[PDB]
Amino acid sequence: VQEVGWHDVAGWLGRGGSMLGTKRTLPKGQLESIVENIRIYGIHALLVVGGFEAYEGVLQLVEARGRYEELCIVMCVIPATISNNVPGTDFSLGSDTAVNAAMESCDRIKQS
Amino acid sequence: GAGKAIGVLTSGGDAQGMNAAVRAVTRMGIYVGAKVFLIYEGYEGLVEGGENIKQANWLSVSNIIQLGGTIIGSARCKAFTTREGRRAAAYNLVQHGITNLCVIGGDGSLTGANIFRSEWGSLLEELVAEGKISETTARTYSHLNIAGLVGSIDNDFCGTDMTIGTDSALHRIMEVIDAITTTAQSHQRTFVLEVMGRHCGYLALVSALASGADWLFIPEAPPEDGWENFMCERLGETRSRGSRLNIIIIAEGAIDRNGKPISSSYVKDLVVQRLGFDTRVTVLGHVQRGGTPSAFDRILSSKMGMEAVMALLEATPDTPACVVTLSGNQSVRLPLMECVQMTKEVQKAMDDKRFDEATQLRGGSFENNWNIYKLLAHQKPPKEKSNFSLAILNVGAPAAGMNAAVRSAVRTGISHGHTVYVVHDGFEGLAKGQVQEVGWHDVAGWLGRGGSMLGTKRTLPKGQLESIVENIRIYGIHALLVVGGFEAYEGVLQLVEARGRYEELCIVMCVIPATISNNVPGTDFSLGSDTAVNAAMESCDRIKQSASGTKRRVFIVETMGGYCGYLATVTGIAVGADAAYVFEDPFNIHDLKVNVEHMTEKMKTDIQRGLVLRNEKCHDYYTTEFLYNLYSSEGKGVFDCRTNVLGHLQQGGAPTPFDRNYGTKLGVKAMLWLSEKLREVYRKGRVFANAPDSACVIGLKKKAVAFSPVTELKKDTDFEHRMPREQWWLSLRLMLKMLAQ
Amino acid sequence: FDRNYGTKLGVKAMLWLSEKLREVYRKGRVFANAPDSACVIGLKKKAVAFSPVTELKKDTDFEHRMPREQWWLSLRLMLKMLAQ
Ligand SMILES: Nc1ncnc2c1ncn2[C@@H]1O[C@H](COP(=O)(O)OP(=O)(O)O)[C@@H](O)[C@H]1O
Ligand SMILES: Nc1ncnc2c1ncn2[C@@H]1O[C@H](COP(=O)(O)OP(=O)(O)O)[C@@H](O)[C@H]1O
Ligand SMILES: Nc1ncnc2c1ncn2[C@@H]1O[C@H](COP(=O)(O)OP(=O)(O)O)[C@@H](O)[C@H]1O
Ligand SMILES: O=P(O)(O)OC[C@H]1O[C@](O)(COP(=O)(O)O)[C@@H](O)[C@@H]1O
Ligand SMILES: O=P(O)(O)OC[C@H]1O[C@](O)(CO)[C@@H](O)[C@@H]1O
C-alpha cells in the first residue's frame, strides 16, 4: 500500500489494461491479513473497481463483518470486466472496447 | 372403532392423579365403542370378583378428577401371587368377558400383571379342564393385552421421565416447607424434614432444589466418610454469614458409603451436639400421598390414560406388554420387561455399592440436577475474576418464577467471576440508568416469592434506544440476559436490528421466556405458566362447586393469555371444561349453537352444571357478554347462566415447585451458554458479537435445551397476533373435545 | 484372494455389527451415539481391526481422496532398483 498524489495518476486515461495490476484472488483465504492491513493503515473505505470477483469479494467482506471488527467499512464496487457479468449494471466499464476488438477481428476473418 | 372390552384397575402405592387416569381411560374407552369394567380394590377385588366389578358409563367417573388418591380402592393383594388366585381372577375376567387389561400402579403390579399375561393361556386351559368355562369362550378370549401406567410418587421407574402423581406430592412438600420456613426464620431454627421416596431420592432432590435446602440426603449420591465435619463447616458458614434459617431434607431411603441407613434422629443428635443450633425434626408422613392433584398431574394422567387405551386397541398378542410413559414432553410407549429389569438392575447395583454404574444407568438428568444444586447451594470462593459485565432485566408482565430465574442467573454469573448488574423496571429503567451492582447475598431468599422483585414493564427499546446506548457505554455492559415475555423477544429483536447503526449494541443477548401465556417462540413451556394453570384450575374448581350447588347453571370464564390459548386449553383439560374457545381454532355461530345444544341435552342428566372457557381475545366480535346472552336466551326454561373474568388471579401467588426448579435450571444453563459465547468472541481485549448466533432464546425443545437465534425465529412468529406460527400443544385440543360427551 | 477376502470380511463385519447392536439396545429402543458405533472393517498389518470412522478423519486427504500415509511406498524402491 502506498499513498497517491494528484500528479501520480496523470495521463493514465489513454492506457489500456490496468496500471495498478489485478488478480482473481478472493479475500477469505487471506482475510486475517486483510484485517491486519486495514488496521495498520486505518482504512475507512474500499472502492473495489473490478469484475465479478470484485462483487464476490465484497460479499465475503460483508459476511466477514460478523466476527471481525475493522471490516465495518464502507465498500463501493465499480463493475469493470469485458464479459459484462457483474450484477446491478447494464453496461460494465470496458466491455465496449472488447466488442470493438471482436468486431474488428471478425471483420478481418470475414474478409478472408 | 371397537367391539371389545377393557379392564381398568389401580394397584400398588396410591398417588394423587389416579382418579384422572381412571376417568380418561373410562371416557376414552366409551368414546371408541368398547366396554369398560371398574375393578374395585385392584387385585384383591379382581380375585374376589362378583360385586367388586361392575360395568361403567360416562357418568360413573364424573366429579372425581379434582380428588386425590383413587375411588376404586387399590387394596394390596397376596393371593394373586399364587396361581390359585390368578386362575380365580382369570375366571372372573372371562365371566365378564375382559380380554384387555389396563393396570395402573408401580413396578411390582406391572411385574405381576406381565406374569399373569404370560400364563393366561395355561390358566384358561386349566379352567376348561375343570369344566368351569367352555372351550368356545376360551378360544374367543385366547389372548390378553396389557398397558401399564406408573402410578407412584417416588418416581423410580426407569423408563419414564415423570410418573403419575409426583408433581402433586412436590406441591404438598412445598406447602409444608413454606409453612415451616416462617417459624424457622422467626426463631432461627434449623429444621429436618423427612420426605418420602422408597429407594429413589428424586422427591428429596427436587424438594431441596426448589426450596434451597442447605443439605440433602439421597441414596443416588450417598454422603462421603466423615461428612459430619463438612456439615459443620457449611452450616456454620451460612448461619454466621446472614442465613437466618436452614433446612435439612432427608429421604427415607438414605444410606452411606457402606450402605448403612442414616436415621433422621442421628441428624438431630449430630446438629445439637456439634453446633447447638436450636432445631427440630419432622416427618411429612402420608400428607404427600393425598390432596387435590396439581394441574400437571391431571393433564398428564389424562393424556397417558388416553394413550394407554389407544395402545390396547392397536396391540396384538405377538406384541409384548408395554407401558406408556414420557420422554421429553411427549407420550412414548416402551416394552414392560425391559423397564422392569432395568429398574431391578439399577436398584441392585445401588445395593451392591456400584453407585457410579447406577448413576449412568438411571439417566444423566439426575446427575446434572445434583451438580446444579451443589453449585448453587453454598458459595465456593471465586478465582477467575473476568472483565465481562452483565445486566439482567425483567420485561413483560410479572409471572411467578421470574425471581427464581433471576436468582440462578446472578449466582451462576458470580460463580464464573462476572460483575453482574440488576436493572429494575426493564428497558424503561435501563434508559433512565437505575443500574446497581449485585452481590451473592443480595438475591438470597427470592426463590419463594411470586411476581418480580426487580419490576417489569411492557416498554420496548426503540423509543429510547439512544439512552440505552448511553447507559451501555457508561456502565460498559457486555451482555444482556433479558428474562421476560413476548416483549422481551421483540425488544431483543429491535436491538439486533439496531446493531447496524450503533457500536455499543454489539453485545451478546440471551432471552429467557417467562410469561403466563406461554407465547414466546422457541420454547415449549415458558417459565411461570405452570403456576398460572394451577391458579386457573383452582378458580374453576371453586366456580364448578358453586355451579353444582345451585343446580342448572353454566359459567362463562374469560381466562387471560393474550391471543395464545395454551392457558385456556390446558386449564380446560385440568378442570374438565365443556369447551375452551381459542383463536387457533376459529369458530362461528354454528359451533356455539351446537355447544348450547350439548348443554341442553346434558342438563337432563344428573350432572346439572356446566363450564365453558374463553381466551380473553379469542374472537374480535363474540364478547363474553354476547355468549352470556346467547346461552341464557337459547337455554331459556332449563337453566340460567353467569359470567366471570379470572383476571390477574391468573398470575398466581407463590410459584409452584416446577416453575421454581425450571427457573433455577434455565438461569444456570443460560448463564453457562452466555459465558461460552461471551469469551468465544473475545478479541483486542473486547467483545464483538455481531453474527445472528449471538442473540438467542434459551428454550426447552422436545428433548432438551436448544439455543435458537433471534433472527432465525423472526420467520416463525406472528408479530401482529403476538404468538409463534406453529405451537406443539394443538394436539391437546383433541383430548379436551373427546373427554366431553 | 478377493473371493476369500470378501467372504471373510462379510462374516466378521456382520459379527461385529450384531455384537454392538445387541450392546446398545436398552429400555426398548436402539440408540447409537458413541463414535465406536461407526467403524471401517479393515485388515491391518497383522489381522482385522475396527477403526472408528470419525477417528480416521485426521489420516485422510479429502482433497485427493487417499490416506495421508500408505504402506506400499516402500515398493517404489523395489521398482527402481530392479530396473537398470
Ligand atoms: N413375583 C410376583 N408375581 C406376581 N405378582 C407379584 C409379584 N410381585 C409382586 N406382585 C404383585 O404386587 C402387588 C402388591 O405388591 P407391591 O410391590 O407392594 O405393589 P407395587 O407394584 O406398587 O410395588 C401384589 O399384590 C402382587 O400381585
Ligand atoms: N450442599 C451439599 N449437600 C450435600 N452434600 C454436599 C453438599 N456440598 C458438598 N457435599 C458433599 O461433600 C463432597 C465434597 O464437598 P465440596 O463442597 O465439593 O468440597 P471440595 O471442593 O473439596 O470437593 C461433595 O462431593 C458432596 O458429596
Ligand atoms: N409441571 C410440569 N409441567 C410440564 N412438564 C413437566 C412438568 N414437570 C416435569 N415436566 C416434564 O418431565 C421432565 C422431567 O424432568 P427431570 O427428570 O426432573 O430432569 P430435568 O429437569 O433436568 O429435565 C421435565 O424435563 C419436563 O419435560
Ligand atoms: O400475555 P402476554 O401478552 O404475553 O403479556 C403478559 C400479560 O399480559 C396480559 O395480557 C395481562 O395484561 P395486563 O397485565 O397489562 O393487564 C397477560 O397475558 C399476561 O398477564
Ligand atoms: O408403607 P406405606 O404405606 O406404603 O408408606 C411408606 C412407603 O409408601 C410408598 O409411597 C410406596 O408407594 C413409599 O414412598 C413409602 O416408603
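Chain B residue numbers are taken from Swiss-Prot; in order, the displayed residues are 13-753.
Per deposition record, electron microscopy, 3.6 Å.
Quick reminder: no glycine exception, Cβ is built from N, Cα and C everywhere.
Database features, via Swiss-Prot:
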BINDING   B:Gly25, B:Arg88, B:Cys89, B:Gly118, B:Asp119, B:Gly120, B:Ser121  ATP binding site
BINDING   B:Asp119  Mg(2+) binding site
BINDING   B:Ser164, B:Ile165, B:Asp166, B:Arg201, B:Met208, B:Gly209, B:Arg210, B:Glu264, B:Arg292, B:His298, B:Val299, B:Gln300, B:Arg301  substrate binding site
BINDING   B:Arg470, B:527-531, B:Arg565, B:572-574, B:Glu628, B:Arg654, B:660-663, B:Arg734  beta-D-fructose 2,6-bisphosphate binding site
MUTAGEN   B:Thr527 to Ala  Does not affect GlcNAcylation
MUTAGEN   B:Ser529 to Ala  Prevents GlcNAcylation and enhance enzyme activity
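Swiss-Prot feature annotations superimposed on the structure.
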residue	record	Cβ contacts under 8 Å, 6 or more apart
B:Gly25	ATP binding site	B:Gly117, B:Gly118, B:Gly163, B:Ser164, B:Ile165, B:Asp166, B:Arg301
B:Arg88	ATP binding site	B:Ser23, B:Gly24, B:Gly54, B:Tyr55, B:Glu56
B:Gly120	ATP binding site	B:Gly24
B:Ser121	ATP binding site	B:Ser23, B:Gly24, B:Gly54, B:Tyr55, B:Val115
B:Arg210	substrate binding site	B:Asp166, B:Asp168, B:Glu264, B:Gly265
B:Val299	substrate binding site	B:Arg184, B:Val188
B:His660	beta-D-fructose 2,6-bisphosphate binding site	B:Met572
B:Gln663	beta-D-fructose 2,6-bisphosphate binding site	B:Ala409, B:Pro410, B:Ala411, B:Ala412, B:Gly462, B:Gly463, B:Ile528, B:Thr543, B:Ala544, B:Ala547
>> Neighbour count, 10 Å Cβ-Cβ cut-off, for B:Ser529 (mutagenesis position): what number do you get?
In response: 28
> Counting only residues 6+ apart in the same chain, whose Cβ is under 8 Å from the Cβ of B:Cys89 (ATP binding site)?
Replying inline: B:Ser23, B:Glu53, B:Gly54, B:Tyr55, B:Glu56, B:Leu58, B:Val59, B:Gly97
>> Need the DSSP three-state call for B:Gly120 (ATP binding site) to compare against my parser.
In response: helix
> Tell me, how many other CB atoms lie within 10 A of the CB of B:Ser164 (substrate binding site), whichever protein chain they belong to?
Replying inline: 25
>> Can you give me the Cα-Cα distance between B:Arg565 (beta-D-fructose 2,6-bisphosphate binding site) and B:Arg292 (substrate binding site) in Å, rounded to a whole number?
In response: 50
>> Please list, in sequence order, the residues in the chain of B:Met208 (substrate binding site) that are at least six apart in sequence and whose C-beta is under 8 Å away from its C-beta.
In response: B:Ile165, B:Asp166, B:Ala181, B:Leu215, B:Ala263, B:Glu264, B:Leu296, B:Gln300, B:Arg301
>> If I take the Cα of B:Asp119 (ATP binding site) as reference, which of the recorded positions B:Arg292, B:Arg470, B:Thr527, B:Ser529, B:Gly574 has the closest Cα?
In response: B:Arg292
> For B:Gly574 (beta-D-fructose 2,6-bisphosphate binding site), what is the secondary structure by DSSP, using just helix, strand and coil?
Replying inline: coil
>> By a 10 A CB contact count over all chains shown, which of the binding-site residues listed here is most packed: B:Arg292, B:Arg470, B:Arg565?
In response: B:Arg565
> If you check the binding-site residues B:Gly120, B:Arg292, B:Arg565 one by one, which have a CB less than 6 Å away from any atom of ligand 5?
Replying inline: none
>> Using a 10 Å radius around each Cβ and all protein chains in view, which of these recorded positions has the most neighbours: B:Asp119, B:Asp166, B:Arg301, B:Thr527, B:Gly574?
In response: B:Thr527
>> Tell me the coarse DSSP state (helix, strand, coil) of B:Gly25 (ATP binding site).
In response: coil
> DSSP on B:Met208 (substrate binding site), three-state: which is it?
Replying inline: coil
> Reduced to three states, what secondary structure does DSSP give B:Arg301 (substrate binding site)?
Replying inline: helix
> So which of the binding-site residues B:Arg88, B:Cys89, B:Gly120, B:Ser121, B:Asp166, B:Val299 sit close to ligand 1, that is, with a CB under 6 Å from an atom of it?
Replying inline: B:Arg88, B:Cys89, B:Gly120, B:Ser121
> Can you tell me how far the Cα of B:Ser529 (mutagenesis position) sits from the Cα of B:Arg470 (beta-D-fructose 2,6-bisphosphate binding site), in Å?
Replying inline: 15
> Which binding-site residues from the list B:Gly25, B:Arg88, B:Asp119, B:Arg301 come close to ligand 4, meaning a Cβ under 6 Å from one of its atoms?
Replying inline: none
> Near the ATP site, what residues other than B:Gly25, B:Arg88, B:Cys89, B:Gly118, B:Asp119, B:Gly120, B:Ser121 in the same chain have a C-beta no further than 8 Å from the centroid of the listed C-beta atoms?
Replying inline: B:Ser23, B:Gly24, B:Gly117, B:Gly124
